[PDB]
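**Q** Okay, handing you the structure first.
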Amino acid sequence: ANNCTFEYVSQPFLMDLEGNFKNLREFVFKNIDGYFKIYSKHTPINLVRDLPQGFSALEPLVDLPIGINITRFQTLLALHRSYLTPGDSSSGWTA
Amino acid sequence: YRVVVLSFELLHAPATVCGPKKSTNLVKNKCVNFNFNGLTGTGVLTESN
């Protein structure tokens, strides 16, 4: 990690996730004039595989003065199993 | 002699450091010039519900 020209710490964006108590977390990311804008909204969801039917507005969340070009993005995941010992099944989380 | 060199960079980037914005008292129910976070105007401020 070099030229660390920005650091931000605050309360969690994703609250505690501790059976079918699924949650919908919707976010919007924008890169305008070097400002990185994140909007979000959260709602418990009930037995809907895909996006549901309805209207819910996302409230503004964070405007970062980062000011550097962005072209790509990728999501970050959690390794509950072990890399050296990948079990046959049930080591992960409900497939 | 303890010495410090401050180099300010004002270039094409979102500004992160600035001088503090000092304020005055807030007066209501009167015709006044108001300036809230750069929003300028002239008018009467009243308690709104």
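Swiss-Prot numbering applies to chain B: residues 508-556, in that order.
Header lists the method as electron microscopy, 2.1 Å.
From the backbone N, Cα and C atoms, a Cβ is placed for every residue, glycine too.
These came from Swiss-Prot, pasted as-is:
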- B:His519 to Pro: Increased resistance to human covalescent sera neutralization (MUTAGEN)
- B:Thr547 to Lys: In strain: Omicron/BA.1 (VARIANT)
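Help me see these features in their spatial surroundings.
**A** Taking Cβ-Cβ distances under 8 Å and a sequence separation of 6 or more, B:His519 (mutagenesis position) has no neighbours in its chain.
Using a 10 Å radius centred on the Cβ of B:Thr547 (variant position) and all shown protein chains, the other Cβ atoms total 8. DSSP gives B:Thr547 (variant position) a strand state.
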